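Peer 1: This is the structure I want to talk about, given as structure tokens.
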Amino acid sequence: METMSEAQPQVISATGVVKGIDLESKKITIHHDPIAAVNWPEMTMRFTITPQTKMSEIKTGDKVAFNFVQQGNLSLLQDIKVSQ
């Protein structure tokens, strides 16, 4: 079995409810539905805003859909928006 890696983070899609937003510390705290791709159960997790994250208007209590990558020991948001 080949073990070499192109080291390129998969984009992980998830849903949850926003519990806290800290634009300055670059963290959005989200109580998410389970995420099968990474074998995470329902949890509250801190996700990181990068300068490239495609933000939209979100607030505490919103149901959101979001995408993130696992890279540099952090969960880096690719985008986030309100969701059904």
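The numbering of chain A matches Swiss-Prot: 27-110, in order.
Keep in mind that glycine also has a Cβ here, set from the backbone N, Cα and C atoms.
Under the heading of mutagenesis, Swiss-Prot lists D48 to N and annotates it as follows: No change in copper resistance. According to Swiss-Prot, the mutagenesis experiment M69 to I carries the following note: Loss of copper resistance and strong decrease in copper binding; when associated with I-71. For the mutagenesis result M71 to I, the note given in Swiss-Prot is Loss of copper resistance and strong decrease in copper binding; when associated with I-69. Here Swiss-Prot notes a mutagenesis experiment, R72 to A, with the remark: Wild-type Cu(+) binding, 50% decrease in Cu transfer from CopA; when associated with 45-A--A-57. Quoted from Swiss-Prot, the note on mutagenesis experiment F73 to Y is: No change in copper resistance.
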Peer 1: Across all the protein chains here, work out how many other Cβ atoms are within 10 Å of the Cβ of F73 (mutagenesis position).
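Peer 2: The answer is 21.
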Peer 1: Including all protein chains shown, what's the count of other C-beta atoms within 10 A of the C-beta of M71 (mutagenesis position)?
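Peer 2: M71 (mutagenesis position): 17 neighbouring Cβ atoms within 10 Å.
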Peer 1: Count the Cβ atoms, other than its own, that fall within 10 Å of the Cβ of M69 (mutagenesis position), considering every protein chain shown.
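Peer 2: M69 (mutagenesis position) is surrounded by 12 other Cβ atoms within 10 Å.
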Peer 1: Within its own chain, what residues at least 6 apart in sequence put their Cβ under 8 Å from the Cβ of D48 (mutagenesis position), listed in sequence order?
Peer 2: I54, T55
Peer 1: Measure from the Cβ of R72 (mutagenesis position) and count the other Cβ atoms within 10 Å, all protein chains considered.
Peer 2: 15
Peer 1: With H, G and I counted as helix, E and B as strand and the rest as coil, say where DSSP puts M71 (mutagenesis position).
Peer 2: strand
